[PDB]
Amino acid sequence: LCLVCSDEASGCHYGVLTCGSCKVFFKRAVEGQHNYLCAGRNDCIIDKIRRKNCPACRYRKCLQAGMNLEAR
Ligand SMILES: [Zn+2]
Ligand SMILES: [Zn+2]
C-alpha cells in the first residue's frame, strides 16, 4: 500500500512503499519546480480520495514516511 495517498501500491521506489503516481510526483516535486499550497495551512488528509483536493500535503506526507530520491 501507498503510504502517502493510502492507495494500492504498485511497488516501492526511492525510500518508501508508494503507489505508481507518488514515484513520478516526488521526482518532479524534489528536483523540479512546484506550485502546491499547504505552506501555511497543512490541514487536509491525503488518501485515496482526498488527494484530488490537494497535491501539497502529499509531498509532506511522503517525506514523513521516509521518501528520498537518494535513499537505498
Ligand atoms: Zn500515492
Ligand atoms: Zn493540503
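Numbers in chain A come straight from Swiss-Prot, and the residues shown are 439-510, in order.
The backbone N, Cα and C atoms fix where each Cβ goes, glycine too.
What Swiss-Prot notes for the published mutagenesis of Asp481 to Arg is this: Disrupts dimerization and decreases transcription transactivation. Neighbour density for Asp481 (mutagenesis position): within 10 A of its CB lie 7 other CB atoms from the protein chains shown. Mapped onto three states, the DSSP output places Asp481 (mutagenesis position) in coil.
As a published mutagenesis entry, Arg488 to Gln appears in Swiss-Prot alongside the note: Loss of chromatin specific function and reduces chromatin remodeling. Abolishes interaction with SMARD1. Taking a C-beta cut-off of under 8 angstroms and a sequence separation of 6 or more, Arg488 (mutagenesis position) has the following same-chain neighbours: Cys482.
Secondary structure at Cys500 (mutagenesis position), as computed by DSSP, is helix. According to Swiss-Prot, the mutagenesis experiment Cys500 to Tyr carries this note: Abolishes interaction with POU2F2.
Under mutagenesis, Swiss-Prot gives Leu501 to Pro with this note: Abrogates DNA-binding and transcription transactivation. Abolishes interaction with POU2F1 and POU2F2. Its Cβ taken as reference, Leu501 (mutagenesis position) is surrounded by 16 other Cβ atoms within 10 Å in the chains shown.
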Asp481 (mutagenesis position) and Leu501 (mutagenesis position), Cα-Cα, nearest whole angstrom: 16
Neighbour tally for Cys500 (mutagenesis position), based on other Cβ positions within 10 Å of its Cβ: 26
